[PDB]
Amino acid sequence: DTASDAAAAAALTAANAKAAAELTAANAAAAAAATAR
């Protein structure tokens, strides 16, 4: 049904947005550490 579908889409949007924040910070931190060596 449409409300289950929309709740599931909201769940995927939040999980991907959080993962995008996480991985961006990790990447930036990893690039700065490798550069310094």
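Throughout, chain A uses Swiss-Prot numbering, with the displayed residues spanning 45-81 in order.
Keep in mind that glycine also has a Cβ here, set from the backbone N, Cα and C atoms.
Features of the protein shown, as given by Swiss-Prot:
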type	residues	note
MUTAGEN	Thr46 to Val	No significant effect on 3D structure; when associated with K-51; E-55; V-57; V-68; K-73; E-77 and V-79
MUTAGEN	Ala51 to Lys	No significant effect on 3D structure; when associated with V-46; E-55; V-57; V-68; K-73; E-77 and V-79
MUTAGEN	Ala55 to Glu	No significant effect on 3D structure; when associated with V-46; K-51; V-57; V-68; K-73; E-77 and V-79
MUTAGEN	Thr57 to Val	No significant effect on 3D structure; when associated with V-46; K-51; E-55; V-68; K-73; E-77 and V-79
MUTAGEN	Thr68 to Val	No significant effect on 3D structure; when associated with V-46; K-51; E-55; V-57; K-73; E-77 and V-79
MUTAGEN	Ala73 to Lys	No significant effect on 3D structure; when associated with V-46; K-51; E-55; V-57; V-68; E-77 and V-79
MUTAGEN	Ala77 to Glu	No significant effect on 3D structure; when associated with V-46; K-51; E-55; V-57; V-68; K-73 and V-79
MUTAGEN	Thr79 to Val	No significant effect on 3D structure; when associated with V-46; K-51; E-55; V-57; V-68; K-73 and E-77
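Distance noted between the C-alpha atoms of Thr68 (mutagenesis position) and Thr46 (mutagenesis position) is 33 Å.
Between the alpha carbons (Cα) of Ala73 (mutagenesis position) and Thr46 (mutagenesis position) lies a span of roughly 41 Å.
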